Amino acid sequence: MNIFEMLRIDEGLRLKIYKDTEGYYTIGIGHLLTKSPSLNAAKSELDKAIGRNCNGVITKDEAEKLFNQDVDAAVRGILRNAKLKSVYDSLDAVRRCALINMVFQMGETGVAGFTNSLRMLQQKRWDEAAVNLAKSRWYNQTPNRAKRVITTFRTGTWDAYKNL
């Protein structure tokens, strides 16, 4: 199991514009297009992102390309943020996947906001951090996905996805 397969399970693949759990316009493997309410504004972002007139629809290939770029940017964003890089560097390979997943879903800024939980991961207090991470809007809004990420940090194994 690797970051790509992990994120593909959590986000799904959709070749037509769609609204995400938060109601935002998305396409592919979790690629947010705009927080704007206009399907029009979305179709324009989409065409800008792909480099063609898509009319709201893309091919598998295009989805995977956006996915590659987004995971790359998620990693680069962690490495560029001091708070984040320091946790990332302290972690083992599996747990590293878990922090990347959070960053991909909620952006650098958002994850950097989990001050206390980051401190615990850094200290390697797995159970404590799992409990603290569960006290968040994130967990209340998308609980099955959050639990899978949480378990990953708690155990350091891919058990939560070996199901799926």
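Even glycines carry a Cβ here, placed using N, Cα and C.
A mutagenesis experiment is reported in Swiss-Prot for this position, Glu11 to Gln, and the note states: Complete loss of activity. Taking a C-beta cut-off of under 8 Å and a sequence gap of six or more, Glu11 (mutagenesis position) has these contacts in its own chain: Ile29, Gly30.
The annotation that Swiss-Prot gives for the mutagenesis experiment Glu11 to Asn reads: Loss of 84% of enzymatic activity.
Taken from Swiss-Prot, the feature active site, proton donor/acceptor applies to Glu11 (among others).
Sequence annotations record features per position, and here Swiss-Prot assigns active site, proton donor/acceptor to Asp20 (among others) based on experimental evidence. Taking a C-beta cut-off of under 8 angstroms and a sequence separation of 6 or more, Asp20 (active site, proton donor/acceptor) has the following same-chain neighbours: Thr26, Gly30, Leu32.
Listed in Swiss-Prot is the mutagenesis experiment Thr26 to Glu, annotated as follows: Complete loss of activity at neutral pH; covalently bound substrate.
Counting every protein chain shown, the number of other Cβ atoms lying within 10 Å of the Cβ of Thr26 (mutagenesis position) is 21. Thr26 (mutagenesis position) falls within a strand when secondary structure is assigned with DSSP. Record note (Swiss-Prot), mutagenesis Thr26 to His: Facilitates transglycosylation more effectively than hydrolysis; covalently bound substrate. The unchanged residue is displayed.
Among the features that Swiss-Prot reports, substrate binding site is placed at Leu32, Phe104, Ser117, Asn132. Counting only same-chain residues at least 6 apart in sequence, those with a Cβ under 8 Å from the Cβ of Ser117 (mutagenesis position) are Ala129, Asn132, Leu133. In the three-state DSSP reading, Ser117 (mutagenesis position) counts as helix.
Per Swiss-Prot, mutagenesis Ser117 to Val is noted as: 50-fold decrease in enzymatic activity.
For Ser117 to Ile, Swiss-Prot lists a mutagenesis experiment annotated as follows: 500-fold decrease in enzymatic activity.
Among the mutagenesis results in Swiss-Prot, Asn132 to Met or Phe has the note: 2-fold decrease in enzymatic activity. The residue drawn here is the original one. Packing around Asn132 (mutagenesis position) is summarised by its Cβ count: 19 other Cβ atoms lie within 10 angstroms of its Cβ, all protein chains included.
Annotation of the published mutagenesis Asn132 to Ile in Swiss-Prot: 5-fold decrease in enzymatic activity; the original residue is retained in the structure shown.
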In three-state DSSP terms, the structure that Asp20 (active site, proton donor/acceptor) belongs to: coil
